[PDB]
2 protein chains.
Amino acid sequence: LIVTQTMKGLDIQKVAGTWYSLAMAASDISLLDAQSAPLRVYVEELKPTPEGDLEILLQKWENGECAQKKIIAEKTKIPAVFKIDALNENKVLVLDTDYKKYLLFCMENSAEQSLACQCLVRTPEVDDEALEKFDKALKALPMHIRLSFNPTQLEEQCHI
Amino acid sequence: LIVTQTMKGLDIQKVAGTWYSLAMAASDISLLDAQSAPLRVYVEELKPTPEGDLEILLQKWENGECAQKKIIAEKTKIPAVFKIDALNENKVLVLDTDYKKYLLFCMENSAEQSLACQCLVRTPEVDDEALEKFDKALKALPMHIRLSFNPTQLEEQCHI
Ligand SMILES: CCCCCCCCCCCC[N+](C)(C)C
Ligand SMILES: CCCCCCCCCCCC[N+](C)(C)C
């Protein structure tokens, strides 16, 4: 637990729909520095299942192509926290969302930390306010790389 | 002129000596995203000539090696601004320095902008205060990539 910022009162049904990865940050440069860096994932769509799990549609540059990936994040007893299947089993946390304009989330390793966060917005627009929130959520965290994307890039697959 | 932050009262004789590129930022992701990205330059030493020009010793990852480069920055009528030889002739500006602990500077293209800034410190240490200054100098600028380095990396050639 490096991330001690979770959304109280979260209803994942309302995070449904389209999102744009406006900004990203990570604890290690190599997590985000290249198109094919392991945590450079661009969120396309959130699908909350009836059960309350969270499917995630994303783009990730893998073999020189911009590939479509589907990720299932399984709900926990904490409504703001979800779990993905991997060797280390990675944790997704929702820090803050207004549902209508922005959503802030981080992904973190159970063990070693290793951490990346994103500022998601609904439309291809530089939302100053939400970036402020993201920045303020960042100061508490040991980030060493930050990226942010313009409205042109936001409309391209893998933000090209 | 995107950068409208210059040091008043600057004496480049006192910027003499050792510096560490603690943090960097740029207007375009591709300027800083890889070891061999064009503006990923790590400052090693500043040498102000008697005339008042500014030689710069740096490291830059070029052909898989971490190479030593010497850059001469020629003084202008503005004491805070210097000029480097290139096709576009690049401008170096000193935004703020206490001489003893931190120095903030940017490099910018005369035409298109294209811009990178660094927070330099004297020792291999995460200076929170100077990073605050760097952050505050950044909010005015359209940066899309930011990096920062830990004390271990600061002691390695090309911050490895
Ligand atoms: C609520 C928002 C959820 C979005 C989370 C997307 C998870 C990115 C997957 C990276 C981890 C997988 N890995 C290690 C194999 C590359
Ligand atoms: C006061 C501090 C001064 C440090 C400035 C160092 C200049 C970096 C050189 C990059 C431009 C050269 N280029 C385009 C060929 C890669």
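So for chain B, numbering is Swiss-Prot's, and the shown residues are 17-128, 131-178, in order.
Header lists the method as X-ray crystallography, 2.2 Å.
Cβ atoms here come from the backbone N, Cα and C positions, even for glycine.
Copied over from Swiss-Prot:
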type	residues	note
VARIANT	B:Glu61 to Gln	In variant D
VARIANT	B:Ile72 to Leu	In variant W
VARIANT	B:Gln75 to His	In variant C; found only in the Jersey breed
VARIANT	B:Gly80 to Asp	In variant A
VARIANT	B:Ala134 to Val	In variant A
CB within-chain contacts under 8 A for B:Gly80 (variant position), separation at least 6: none
Distance-selected variant positions near ligand 2 (C-beta under 6 Å), from B:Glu61, B:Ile72, B:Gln75, B:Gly80, B:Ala134: B:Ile72
Three-state secondary structure, which DSSP defines for B:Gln75 (variant position): strand
